Amino acid sequence: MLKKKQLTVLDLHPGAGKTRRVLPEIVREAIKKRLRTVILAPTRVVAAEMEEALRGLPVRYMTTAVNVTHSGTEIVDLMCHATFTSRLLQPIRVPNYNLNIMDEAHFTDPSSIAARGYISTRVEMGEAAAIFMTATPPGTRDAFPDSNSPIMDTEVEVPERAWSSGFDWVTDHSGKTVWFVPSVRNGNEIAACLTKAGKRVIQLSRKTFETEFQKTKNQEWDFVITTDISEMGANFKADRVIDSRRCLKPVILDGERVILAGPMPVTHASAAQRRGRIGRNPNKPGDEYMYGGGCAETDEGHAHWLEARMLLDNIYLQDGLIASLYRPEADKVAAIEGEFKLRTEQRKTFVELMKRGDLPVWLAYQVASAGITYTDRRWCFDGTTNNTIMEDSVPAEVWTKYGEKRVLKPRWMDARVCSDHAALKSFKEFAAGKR
Ligand SMILES: NS(=O)(=O)c1ccccc1OC(F)F
């Protein structure tokens, strides 16, 4: 599978040994054939587990999640999906890798979709080989794939708020449970309910993942309350998954604003990945998967695919050519290649608003395309009254870089900048000119 012009999907079931067994064999063969190779990990947590599976082998780890002394003799680089896309966007030269390996290639974050688009286009061009490793490739319709040991699948009503009665099965469990919730705010409510009932709960989300995941190995716990981030290779020593089967969906309305629609059903790929956290030990059959809804193709019209197109339009490929999205996921957005291509100075602003401003791709694009410079924050306060960001049922206020107290009222409203307390605190720091 290492020959040029070939894109291979390694779709072995969850827990089949794609990372610990297959990946080191591919790396040895790539080193033997002198292929300049890139290994892409979804998160810093997967990069650390990859270093254990590849230990000894000459790999250059382009992440601070691993503390290794690189000899300078490595032809295999390892980095996160977001780092690969970020380096493509930045002026820095990225080697034209002969072999491109993506682990957890089902990741739907905009930078992962862009990385898939770029790589598959290089393969279509006949310039590279690629391997996409995932049990759930784009287009999967099977929510119940094979596992290392039989799983008990039970369709049941799953609580999405605190409860006083009616769900005895949840707390009448003596093992360890991983519970997938549609949002951080929904997880806070359930974790509070479980804590009041005497349970030890750990909460996981995109912004707290590396730090809080370590607690699942360093201490005893009864529940792990997590968003969809734990569908990306996160592994637990648990015997039950409780799955609300719901997620939030970012949606662009009238090309003017972004709302977080839902909670709505997850895709079959997400349901299979959430279920896949258990049934992994062949010596422990009978792990349970309790699910509270059906699946649907909620990736169609989801803002991440439009955001991936804004990223690929601003990545150099060859002269005026622009990378297409990976074919099985290209119909998820109505977008023409090149429509988001920015001129030099606006593109640099777009990259900085994402890299340093920490803004969502769509919002970074609106600011940069309007000809606004990175440090100009007047747009955070000159929007209509209905764009007022609310905190504790009262309009959010910040002190501007001028020393003036003003109501946070962005010219373009993206619900992701205030989806939880941590997001709004970061957006207030941005509006104030603190980064
Ligand atoms: N992939 S690797 O680092 O083992 C390698 C590949 C081709 C030549 C030399 C070499 O290593 C040596 F420099 F130590």
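Chain A is numbered as in Swiss-Prot; the shown residues are, in order, 1681-2115.
If you're wondering, the header gives X-ray crystallography, 1.8 Å.
A Cβ is built for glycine as well, from the same backbone N, Cα and C atoms used for every other residue.
Some features that Swiss-Prot has for this protein:
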BINDING   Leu1692, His1693, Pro1694, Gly1695, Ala1696, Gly1697, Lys1698, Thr1699  ATP binding site
DOMAIN    1830-2009  domain 'Helicase C-terminal'
MUTAGEN   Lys1887 to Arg  Diminished RNA-unwinding capabilities
Study note, to complete from the structure: Lowest 10 Å Cβ neighbour count of the binding-site residues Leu1692, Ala1696 is held by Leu1692
Review point. Taking the mean position of the Cβ atoms of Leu1692, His1693, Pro1694, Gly1695, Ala1696, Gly1697, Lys1698, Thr1699 as the ATP site, which residues outside that list, in the same chain, have a Cβ no more than 8 Å away, listed in sequence order?
Key: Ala1815
Review point. Reported as an integer number of Å, what is the Cα distance between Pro1694 (ATP binding site) and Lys1887 (mutagenesis position)?
Key: 25
Review point. What's the CA-CA gap between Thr1699 (ATP binding site) and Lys1887 (mutagenesis position) in angstrom, rounded?
Key: 24
Practice item. Rank the binding-site residues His1693, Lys1698 by the number of other Cβ atoms within 10 Å of each Cβ and report the first-ranked residue. Key: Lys1698
Revision key, fill the gap. Around the Cβ of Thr1699 (ATP binding site), other Cβ atoms within 10 Å, all chains included, total 21
Exercise for review: Enter the number of other CB atoms within 10 angstroms of the CB of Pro1694 (ATP binding site).
Suggested key: 22
Review point. Which one of these binding-site residues has the most other Cβ atoms within 10 Å of its own Cβ: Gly1695, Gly1697?
Key: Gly1695
Practice item. Write down the Cα-Cα distance for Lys1887 (mutagenesis position) and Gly1697 (ATP binding site), rounded and given in Å. Key: 28
Review point. If you draw a 10 Å sphere around the Cβ of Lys1887 (mutagenesis position), how many other Cβ atoms fall inside it, taking every protein chain shown into account?
Key: 15
Study note, to complete from the structure: Rounded Cα distance, in Å, between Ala1696 (ATP binding site) and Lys1887 (mutagenesis position) is 29
